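Colleague: Let me give you the structure first, and then I'll get to my questions.
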Amino acid sequence: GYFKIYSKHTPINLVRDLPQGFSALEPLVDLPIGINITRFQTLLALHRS
Amino acid sequence: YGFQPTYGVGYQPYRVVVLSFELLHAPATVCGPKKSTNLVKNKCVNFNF
Ligand SMILES: *[C@@H]1O[C@H](CO)[C@@H](O)[C@H](O)[C@H]1NC(C)=O
């Protein structure tokens, strides 16, 4: 019944693949809501012009 | 209804609000504030932080 979101931001210089390093993720927000989440998507910021 | 100031007791308009409490298995979120006291130091006391 709790939705947890953790987040972290890092400066990067490598192009193609994920960087090889270690860095923990801090808690960002907790939400007290009850849903039976099973699938998700993603949203894009298209330039409607 | 024909509510009027000249109407006697029992005929005048009365505003009524009924409060009911729901306990779905989702986490409880609504209730009264928790009291607080002062902070004491250097004395063996019991606490509820
Ligand atoms: C999730 O599934 C359980 C099991 O049937 C059900 O009791 C509950 O209401 C469901 N919750 C949602 C948000 O669909």
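Quick note: numbers on chain B are straight from Swiss-Prot, i.e. 495-543, in order.
The backbone N, Cα and C atoms fix where each Cβ goes, and this holds for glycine too.
Annotations per Swiss-Prot:
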type	residues	note
VARIANT	B:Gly496 to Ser	In strain: Omicron/BA.1
VARIANT	B:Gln498 to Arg	In strain: Omicron/BA.1, Omicron/BA.2, Omicron/BA.2.12.1, Omicron/BA.2.75, Omicron/BA.4, Omicron/BA.5, Omicron/BQ.1.1, Omicron/XBB.1.5, Omicron/EG.5.1
VARIANT	B:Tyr505 to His	In strain: Omicron/BA.1, Omicron/BA.2, Omicron/BA.2.12.1, Omicron/BA.2.75, Omicron/BA.4, Omicron/BA.5, Omicron/BQ.1.1, Omicron/XBB.1.5, Omicron/EG.5.1
MUTAGEN	B:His519 to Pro	Increased resistance to human covalescent sera neutralization
Colleague: Cβ-Cβ under 8 Å from B:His519 (mutagenesis position), same chain, 6 or more residues apart: which ones?
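Modeller: None - B:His519 (mutagenesis position) has no non-local Cβ neighbours under 8 Å at 6 or more residues apart.
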Colleague: Tell me the Cα distance separating B:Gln498 (variant position) from B:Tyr505 (variant position), rounded to the nearest angstrom.
Modeller: 8
Colleague: Starting from the Cβ of B:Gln498 (variant position), draw a 10 Å sphere and report how many other Cβ atoms land inside it.
Modeller: 10
Colleague: Return the residues near B:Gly496 (variant position) by Cβ distance under 8 Å, restricted to its own chain and a separation of at least 6 in sequence.
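Modeller: None - B:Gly496 (variant position) has no non-local Cβ neighbours under 8 Å at 6 or more residues apart.
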